[PDB]
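Asker: Handing you a structure now.
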Amino acid sequence: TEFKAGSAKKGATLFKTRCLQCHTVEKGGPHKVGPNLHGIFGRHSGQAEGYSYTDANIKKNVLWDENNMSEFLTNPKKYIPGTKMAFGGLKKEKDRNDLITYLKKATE
Ligand code: HEC
């Protein structure tokens, strides 16, 4: 167990300032640069259709669990070299933890 639930709220504001530019959470939500994250958890990587992931991403074949999501969140490229996703990553866990809190609710 290496994830403590946080502020859904704060997670929610971190997403906008940080993943909105390229993602949408809404079920019925459209893809933009990155894909629509509706129902990511318990889901493997490179699987939203209508979406063109790198070969890197497909291959990775990560199961989207709260805990995976933190590691990837840490440093994307380092987690999945090849991914087109342009994101440096959230160094602090507190931050990481909050947003995962956000995704958890919102992606349900
Ligand atoms: C545009 C500058 C992006 C921002 C900001 C964030 N992400 Fe992203 N994301 C982007 C791309 C181009 C892709 C696909 C990469 C590929 O190589 O095809 C992604 C993908 C993801 C995934 C994985 C998806 C899966 O297997 O279904 C996740 C979980 C994800 N993105 C989440 C995410 C979050 C939470 C972000 C803010 C903290 C974020 N991304 C930023 C592009 C961009």
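Numbers in chain A come straight from Swiss-Prot, and the residues shown are 2-109, in order.
For this deposited structure, the header notes the method as X-ray crystallography, 2.2 Å.
In case you wondered, yes, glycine gets a Cβ from its N, Cα and C as well.
Sharing the record's features from Swiss-Prot:
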{"type": "BINDING", "residues": "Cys20, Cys23, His24, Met86", "note": "heme c binding site"}
{"type": "MUTAGEN", "residues": "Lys78 to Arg", "note": "Loss of methylation by CTM1"}
Asker: May I ask which residues of the same chain, at least 6 positions away in sequence, place their Cβ under 8 angstroms from the Cβ of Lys78 (mutagenesis position)?
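Answerer: Same-chain residues close to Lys78 (mutagenesis position) (Cβ under 8 Å, separated by 6 or more) are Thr84, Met86.
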Asker: Give the sequence-ordered set of same-chain residues, not counting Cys20, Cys23, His24, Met86, with Cβ within 8 Å of the centre of the Cβ atoms defining the heme c site.
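Answerer: Here the nearby residues are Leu21, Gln22, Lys33, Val34, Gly35, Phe88.
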Asker: When DSSP is mapped onto helix/strand/coil, what comes out for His24 (heme c binding site)?
Answerer: coil
Asker: Go through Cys23, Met86, the listed binding-site residues, and name the one with the sparsest Cβ surroundings, counting other Cβ atoms within 10 Å.
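Answerer: Each of the binding-site residues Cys23, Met86 was scored; lowest Cβ tally within 10 Å is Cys23.
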Asker: What whole-number value in Å do you get for the largest C-alpha pair distance within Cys20, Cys23, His24, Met86, the residues recorded as binding heme c?
Answerer: 11
Asker: For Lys78 (mutagenesis position), just give me the three-state DSSP call.
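Answerer: Note: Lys78 (mutagenesis position) is helical by DSSP.
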Asker: Cβ distance under 8 Å to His24 (heme c binding site), same chain, sequence separation 6 or more: which residues?
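Answerer: Spatial neighbours, sequence-distant, of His24 (heme c binding site): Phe16, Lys33, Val34, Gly35, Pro36, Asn37, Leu38.
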Asker: Just to confirm: which same-chain residues, 6+ apart in sequence, have a Cβ under 8 Å from the Cβ of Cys20 (heme c binding site)?
Answerer: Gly35, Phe88, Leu100
